[PDB]
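Visitor: The structure is given below, and queries will be raised subsequently.
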Amino acid sequence: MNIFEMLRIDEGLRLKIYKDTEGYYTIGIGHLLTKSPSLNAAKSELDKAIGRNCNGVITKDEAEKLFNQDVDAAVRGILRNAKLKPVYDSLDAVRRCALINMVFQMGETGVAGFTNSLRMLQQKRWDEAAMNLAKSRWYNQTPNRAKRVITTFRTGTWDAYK
Ligand SMILES: [Cl-]
Ligand SMILES: [Cl-]
């Protein structure tokens with residue numbers, strides 16, 4: 001198992017513009033296009049991201065390209081973030097993937113706001129951090145996915161995904 005496989009399971013793959021769980025226009029493997037209510041704005045953002053007239057549809061290849069970009073951006077973002085970097089540095093390989101997952105989903109900023117949880121992960125207090133992570137909007141809105149990420153942090157293994 002690796003980050004790509006992990007995220008492919010949590011996000012799915014769709015080749016046509018769709019609304020995410022929060023109602024935002026998205027495509028491919030969890031690639032947010034926009035938070036605007038306008039399908040056109042979405043369609044516009046899409047073409048700009050692909051560089052062609054897409055008419056709201058893309059190919060698999062294109063979906064995978066956006067995915068590679070997004071994963072790279074997430075890692076780089078973590079590594080640039082004063083709050084995130086130290087946490088990342090302190091973790092083992094598996095749990096690092098869990099932190100990338102959260103960043104991909106919620107943004108650097110979003111994750112950086114899980115102050116208490118971050119401190120606990122940094123102190124290697126697995127069970128405590130898991131419980132704290134659970135007390136969040138995130139957990140309440142997408143519980144199955146949250147639970148998978150949380151178990152990953154708790155155990156340090158890929159069991160939730162197997
Ligand atoms: Cl809560
Ligand atoms: Cl879910």
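Quick check of the header: X-ray crystallography, 1.9 Å.
From the backbone N, Cα and C atoms, a Cβ is placed for every residue, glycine too.
The active site, proton donor/acceptor annotation in Swiss-Prot covers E11, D20. Annotation source Swiss-Prot lists substrate binding site at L32, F104, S117, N132. Annotation of the published mutagenesis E11 to N in Swiss-Prot: Loss of 84% of enzymatic activity; the original residue is retained in the structure shown. Annotation of the mutagenesis experiment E11 to A, F, H, M or N in Swiss-Prot: Complete loss of enzymatic activity. Among the mutagenesis entries in Swiss-Prot is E11 to Q, noted as: Complete loss of activity. Under the heading of mutagenesis, Swiss-Prot lists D20 to A, N, S or T and annotates it as follows: Complete loss of enzymatic activity. Record note (Swiss-Prot), mutagenesis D20 to E or Q: Loss of 99% of enzymatic activity. The unchanged residue is displayed. According to Swiss-Prot, the mutagenesis experiment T26 to E carries this note: Complete loss of activity at neutral pH; covalently bound substrate. Quoted from Swiss-Prot, the note on the mutagenesis of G30 to F is: Almost complete loss of enzymatic activity. The enzyme is destabilized by 1.5 kcal/mol. Experimental mutagenesis is annotated in Swiss-Prot for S117 to I, with the remark: 500-fold decrease in enzymatic activity. Here the residue is the original one, while Swiss-Prot reports the published mutagenesis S117 to V with the comment 50-fold decrease in enzymatic activity. One entry in Swiss-Prot concerns the mutagenesis experiment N132 to M or F. Its note says: 2-fold decrease in enzymatic activity. What Swiss-Prot says about the mutagenesis result for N132 to I is this: 5-fold decrease in enzymatic activity.
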Visitor: Identify which of the mutagenesis positions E11, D20 has its Cβ surrounded by the largest number of other Cβ atoms within 10 Å, counting every protein chain shown.
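Guide: Result of the Cβ crowding comparison: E11.
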Visitor: Under 8 Å Cβ to Cβ from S117 (mutagenesis position), same chain, six or more residues apart: give me those in sequence order, or none if nothing qualifies.
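Guide: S117 (mutagenesis position) has long-range Cβ partners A129, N132, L133.
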Visitor: At the level of the C-alpha atoms, what whole-angstrom distance separates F104 (substrate binding site) and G30 (mutagenesis position)?
Guide: 9
Visitor: Just checking a number: largest C-alpha distance across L32, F104, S117, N132 for the substrate site, rounded to a whole Å.
Guide: 27
Visitor: C-alpha of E11 (mutagenesis position) to C-alpha of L32 (substrate binding site): distance in Å?
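Guide: If we compare the Cα positions of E11 (mutagenesis position) and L32 (substrate binding site), the gap is 11 Å.
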Visitor: Taking the Cβ of each of the recorded positions and counting other Cβ atoms inside 10 Å, which one has the highest number: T26, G30, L32, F104?
Guide: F104
Visitor: Counting every protein chain present, what is the number of Cβ atoms, excluding its own, within 10 Å of the Cβ of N132 (mutagenesis position)?
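Guide: That number is 19.
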Visitor: With H, G and I counted as helix, E and B as strand and the rest as coil, say where DSSP puts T26 (mutagenesis position).
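Guide: Assignment for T26 (mutagenesis position) reads strand.
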Visitor: If H, G and I count as helix, E and B as strand, and all else as coil, what does DSSP give for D20 (mutagenesis position)?
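Guide: Where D20 (mutagenesis position) sits, the three-state DSSP reduction gives coil.
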Visitor: Could you measure between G30 (mutagenesis position) and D20 (mutagenesis position) for me? Cα positions, answer in whole angstrom.
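Guide: A Cα-Cα distance of 8 Å.
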Visitor: Given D20 (mutagenesis position) and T26 (mutagenesis position), what distance in Å do their CA atoms have, once rounded to a whole number?
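Guide: Answer for this pair: 6 Å between alpha carbons.
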Visitor: How far is it from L32 (substrate binding site) to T26 (mutagenesis position), counting Cα to Cα, in Å?
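Guide: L32 (substrate binding site) and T26 (mutagenesis position) have their Cα atoms 4 Å apart.
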